[PDB]
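See structure below.
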Amino acid sequence: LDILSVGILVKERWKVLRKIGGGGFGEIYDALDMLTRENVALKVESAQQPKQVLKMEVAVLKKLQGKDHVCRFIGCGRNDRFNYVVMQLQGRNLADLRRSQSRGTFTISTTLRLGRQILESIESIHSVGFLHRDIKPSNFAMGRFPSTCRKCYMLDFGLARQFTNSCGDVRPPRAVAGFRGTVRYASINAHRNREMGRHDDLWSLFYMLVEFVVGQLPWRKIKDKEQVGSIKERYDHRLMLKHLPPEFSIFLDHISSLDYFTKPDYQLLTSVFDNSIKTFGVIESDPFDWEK
Ligand SMILES: COc1cc2ncnc(Nc3cccc(O)c3)c2cc1OC
């Protein structure tokens, strides 16, 4: 059951206007901020629920404030009935944009530019000590205004985990960690119930980029989590290089070499995007596929 409904006023300030996420998005709304006269996003969870994650989402949103590709933090609260967080409202998500492409694929030019922006947001969340752990196309959205619509934003920190300790060292991994995320984009390490690391967010990015260009992943029709994991464990991921620019062999070899204890060479991964964009003559001003 939903805890709020359209029309509710939160803290005598945010008027809930429209439900924009249910299911795996949780309970999230477009609300009217009466202070600034603008639409914002407002996400709520029951305060009597056993696993409550908004406290951590607020912490991550606050720790990311001032980074590119993150929604501006607007407010939060906690009462006896629910917890909530309020943040900048964005536009259409990438799963929606791809499915609305009718051939269900993006061009290389759109894929490279989105992938570089997503890689930036991933390095950013890691840089504040958190793993996202559910990197997937519906957790990235473009802005909704002329000044933001060419920018891609990272969404939903509900499955995040802090991977650094008080000091800032990598924290010792648990021996077993229950599967986190979405089956389709999860790395083999999530399937093996290992503690996830920075490279596992990058594996999910690699799968997203492949799906952007090809339109599907090899395990698209497989729903059982164990069957999918067995496929990924045996899969020759070099088959996925066929439709990507040549330097993605470097990207795949790099992430394949990483483990929980190895910091990714983000500069190398970035150069894969930069060099590819240059080889294909992609300019930032060029239209994205949905702008055609
Ligand atoms: C227009 O549609 C959406 C617009 C959104 N705008 C901002 N945040 C979202 N989500 C978000 C951001 C940070 C943390 C979190 O838990 C959730 C959005 C989700 C949407 O659809 C679900």
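Heads up, chain A uses Swiss-Prot numbers, so what you see runs 8-299.
Determined via X-ray crystallography, 1.7 Å.
Cβ atoms are placed via backbone N, Cα and C, with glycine included.
Of all Cβ atoms in the protein chains displayed, 22 besides its own lie within 10 Å of the Cβ of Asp141 (active site, proton acceptor). Under the three-state DSSP scheme, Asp141 (active site, proton acceptor) falls in the coil class. Annotation comment: Swiss-Prot describes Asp141 as active site, proton acceptor.
The ATP binding site feature in Swiss-Prot is assigned to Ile27, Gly28, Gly29, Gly30, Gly31, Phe32, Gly33, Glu34, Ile35, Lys50; the stated evidence is sequence analysis. According to DSSP, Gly29 (ATP binding site) is assigned to coil rather than to any helix or strand.
The domain 'Protein kinase' annotation in Swiss-Prot covers 21-284.
Just so you know, the Cβ of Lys50 (mutagenesis position) picks up 24 other Cβ atoms within 10 Å once every protein chain is counted. In Swiss-Prot, the entry for mutagenesis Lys50 to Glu or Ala states: Leads to inactivation/destabilization of the protein. The structure shown retains the original residue.
What Swiss-Prot says about the mutagenesis result for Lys143 to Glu or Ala is this: Leads to inactivation/destabilization of the protein. Every protein chain considered, the tally of other Cβ atoms within 10 Å of the Cβ of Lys143 (mutagenesis position) stands at 22.
For the published mutagenesis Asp163 to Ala, Swiss-Prot gives the following note: Abolishes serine/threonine-protein kinase activity. Counting Cβ atoms from all protein chains shown, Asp163 (mutagenesis position) has 22 others lying within 10 Å of its own Cβ.
Swiss-Prot documents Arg181 to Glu or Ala as a published mutagenesis change and attaches the note Impaired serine/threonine-protein kinase activity. DSSP assigns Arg181 (mutagenesis position) to coil, not to a helix or a strand. Listed in sequence order, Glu202 are the same-chain residues at least 6 apart in sequence whose CB falls under 8 Å from the CB of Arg181 (mutagenesis position).
The mutagenesis experiment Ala184 to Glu or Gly is recorded by Swiss-Prot, whose note states: Impaired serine/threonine-protein kinase activity.
Checking the recorded positions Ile27, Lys50, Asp141, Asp163 for a CB within less than 6 Å of any atom of ligand 1 leaves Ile27, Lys50, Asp163, listed in sequence order. Other Cβ atoms within 10 Å of the Cβ of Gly33 (ATP binding site), summed over all protein chains shown, number 16. Taking the Cβ of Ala184 (mutagenesis position) as reference, residues of its chain lying under 8 Å away and at least six apart in sequence are, in sequence order, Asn200, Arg201, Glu202, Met203.
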